[PDB]
Amino acid sequence: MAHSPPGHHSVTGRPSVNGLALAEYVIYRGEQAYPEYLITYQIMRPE
Amino acid sequence: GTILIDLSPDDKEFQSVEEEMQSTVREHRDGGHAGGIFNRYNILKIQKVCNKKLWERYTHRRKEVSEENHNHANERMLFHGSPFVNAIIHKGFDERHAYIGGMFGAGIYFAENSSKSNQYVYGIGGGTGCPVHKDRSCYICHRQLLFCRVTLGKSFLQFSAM
Ligand SMILES: CCc1cc2c(N)cccc2c(=O)[nH]1
Ligand SMILES: [Zn+2]
């Protein structure tokens, strides 16, 4: 695993180009996340 | 040490987690190549993941970060998709779940858009799709995502051509 940028605990990937996209985030220590919900699902075919 | 508790669809917690799943679907620039073509999900089950060891591991690190950032963990709830969600819920996140080829280097990646995490359920770029039908847009096969509590602390802002 890589390291966080010095003086930071994560990275935020802010969408430039695509106006409708939300952010993505990266952590570099597994202890910085807890898997709180497991969601089981199907994708739905548009009508 | 993990146990999974089923939430009832009548439970406010089930409903708020479903709304976050459904309301953060978007269209993707790949036209559905990786994740499939859809506007919404059929939620089949939501389970609470309960593991004392892993929770304590998380809260210990969260306090370290908080103390390095004026008592602010900058905690978010974010989605994570991976073929290894079964290992994650039993053993936690670690270096094996790092995306070596990611845009922001070899870390563990999370998304606000549930449909972004959905692109990774069957592997990088959707892999070869579901195991049964080899279809990245399978409407039959059950998929799984994690909705995760994530400590960001002080986060480095990368403006990104996404
Ligand atoms: C490597 C699996 C993965 C990658 C990913 C990403 N690159 C951006 C936002 C979310 C995810 C995700 O959920 N899983
Ligand atoms: Zn299938």
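Throughout, chain B uses Swiss-Prot numbering, with the displayed residues spanning 952-1113 in order.
Here the Cβ of each residue, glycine as well, is placed from N, Cα and C on the backbone.
Pulled from Swiss-Prot, these are the features on record:
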BINDING   B:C1081, B:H1084, B:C1089, B:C1092  Zn(2+) binding site
MUTAGEN   B:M1054 to V  Loss of activity
For the recorded positions B:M1054, B:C1089, the one whose C-beta sees the most other C-beta atoms within 10 angstroms: B:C1089
Cross-chain proximity of recorded positions to A (CB under 8 Å), evaluated over B:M1054, B:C1081, B:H1084: B:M1054
Conformational class of B:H1084 (Zn(2+) binding site) under the three-state DSSP mapping: coil
Residues close to Zn(2+) site centre defined by B:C1081, B:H1084, B:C1089, B:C1092, Cβ within 8 Å: B:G1080, B:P1082, B:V1083, B:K1085, B:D1086, B:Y1090, B:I1091
Recorded positions whose CB lies under 6 angstroms from ligand 2, from B:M1054, B:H1084, B:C1089: B:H1084, B:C1089
Local backbone state of B:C1092 (Zn(2+) binding site), from DSSP in three classes: coil
Secondary structure of B:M1054 (mutagenesis position) (DSSP, helix/strand/coil): coil
Listed binding-site residues (B:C1081, B:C1092), ranked by Cβ neighbours within 10 Å, top entry: B:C1081
B:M1054 (mutagenesis position) and B:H1084 (Zn(2+) binding site), Cα-Cα, nearest whole angstrom: 30
Other C-beta atoms that fall within 10 angstroms of the C-beta of B:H1084 (Zn(2+) binding site): 12
Spatial separation of B:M1054 (mutagenesis position) from B:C1081 (Zn(2+) binding site) - C-alpha basis, Å: 25
